[PDB]
Amino acid sequence: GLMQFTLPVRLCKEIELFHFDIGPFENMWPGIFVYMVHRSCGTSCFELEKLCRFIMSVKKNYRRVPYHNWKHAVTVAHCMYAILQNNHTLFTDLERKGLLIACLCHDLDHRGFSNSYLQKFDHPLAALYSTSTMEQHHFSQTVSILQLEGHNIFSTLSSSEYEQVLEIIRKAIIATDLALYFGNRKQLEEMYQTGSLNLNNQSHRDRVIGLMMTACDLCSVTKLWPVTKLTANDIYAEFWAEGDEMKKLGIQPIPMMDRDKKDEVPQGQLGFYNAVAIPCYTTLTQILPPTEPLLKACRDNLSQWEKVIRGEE
Ligand SMILES: Cc1ccc(C)c(C(=O)Nc2ccc3cc(-c4ccccc4)nn3c2)n1
Ligand SMILES: [Mg+2]
Ligand SMILES: [Zn+2]
């Protein structure tokens, strides 16, 4: 109970910032996550022994893929920590508990393939879950790990608190299905512009937590340029492997996934910033003003991609 976690001085300072990079020392990522739970939630939210055993089983169940790996899980959880710390009073005890766990678990047992590739391959997971195929798997893996002995980090919650927190974790993980994001933002945009948005409406909170999850999941586009640029290599390594696999099935992949079309990458980033990233962080800055730095960093990176096209790098 009197045991705290402390980071070195640079991490202690930089970790509060949206654009923090968790760095290349894997063995420090668990301490970073625990430190974020303790300041975000309390030193009393979880039994330290259970939380650590939970963190290590979650790590074990992320695969060695180029992008959708353990580092992504912790990066996405750090983005949520920054949003929660900059919006202290807006969220309940349970939501802060549930969302950091949801973020750490959101891509459990990912194989580096889109829902689309699962459907065209006829993967068994696509028979079991017709929509948000991987996202229903990820939630399923989360429940499994929570049911291992010594792993119930929610043991001290009531029956109905426990069910509320698993329902928050489920909606949060489903919402990382980017196919659901477009409608979700459109509805938040309309609700905010006609002043109907109400945070005591549970169906409204759900949508807002959905957008936060999208924003944390895409937070690669909100880092400083050198981090954003190097992360894009990992993202495309998965996309091009998926493209190769599409060709193996006898299907011409979309150009995003075709390694023969590396040349067109910079223009593809423009489209994604214009269609997805900027609208995401814009709508988020409108609903949650203190998240504005994410919008600013995304715009900076769009500007860096335009410079790449213009031969200026
Ligand atoms: C989910 C997520 C999170 C972060 C990023 C950064 C991306 C991401 O990079 N998304 C996208 C979207 C569309 C798109 C088209 C292209 C293209 C490439 C080469 C030739 C032609 C077209 N790349 N590309 C990339 N996606
Ligand atoms: Mg995912
Ligand atoms: Zn993700």
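Numbers in chain A track Swiss-Prot; the residues on display, in order, are 724-1036.
Just so it is clear, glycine is given a Cβ too, placed from its N, Cα and C backbone atoms.
In Swiss-Prot this protein carries:
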ACT_SITE  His791  active site, proton donor
BINDING   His791, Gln992  3',5'-cyclic GMP binding site
BINDING   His795, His829, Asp830, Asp940  divalent metal cation 1 binding site
BINDING   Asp830  divalent metal cation 2 binding site
MUTAGEN   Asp830 to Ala  Loss of activity and of zinc binding
MUTAGEN   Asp830 to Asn  Reduces activity 1000-fold
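Overlay of Swiss-Prot annotations on the structure.
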residue: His791; record: active site, proton donor; CB count, 10 Å: 22
residue: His795; record: divalent metal cation 1 binding site; CB count, 10 Å: 22
residue: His829; record: divalent metal cation 1 binding site; CB count, 10 Å: 27
residue: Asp830; record: mutagenesis position; CB count, 10 Å: 25
residue: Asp940; record: divalent metal cation 1 binding site; CB count, 10 Å: 22
residue: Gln992; record: 3',5'-cyclic GMP binding site; CB count, 10 Å: 23
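Using Cα positions, the member of the recorded positions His791, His829, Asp830 nearest to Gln992 (3',5'-cyclic GMP binding site) is identified as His791. Checking the recorded positions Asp830, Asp940, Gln992 against ligand 3, the ones whose Cβ sits under 6 Å from it are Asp830, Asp940.
Checked against ligand 2, the recorded positions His795, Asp830, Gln992 give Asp830 as the ones with a Cβ under 6 Å from it, listed in sequence order.
Same-chain residues with CB within 8 A of the center of the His795, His829, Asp830, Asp940 CB atoms, the divalent metal cation 1 site residues themselves not counted, are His791, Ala796, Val799, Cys826, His833, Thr899. Here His791 (active site, proton donor) is compared against the recorded positions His829, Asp830, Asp940, and the shortest C-alpha distance is to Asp830. In three-state terms derived from DSSP, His829 (divalent metal cation 1 binding site) belongs to neither a helical nor a strand segment and is classed as coil.
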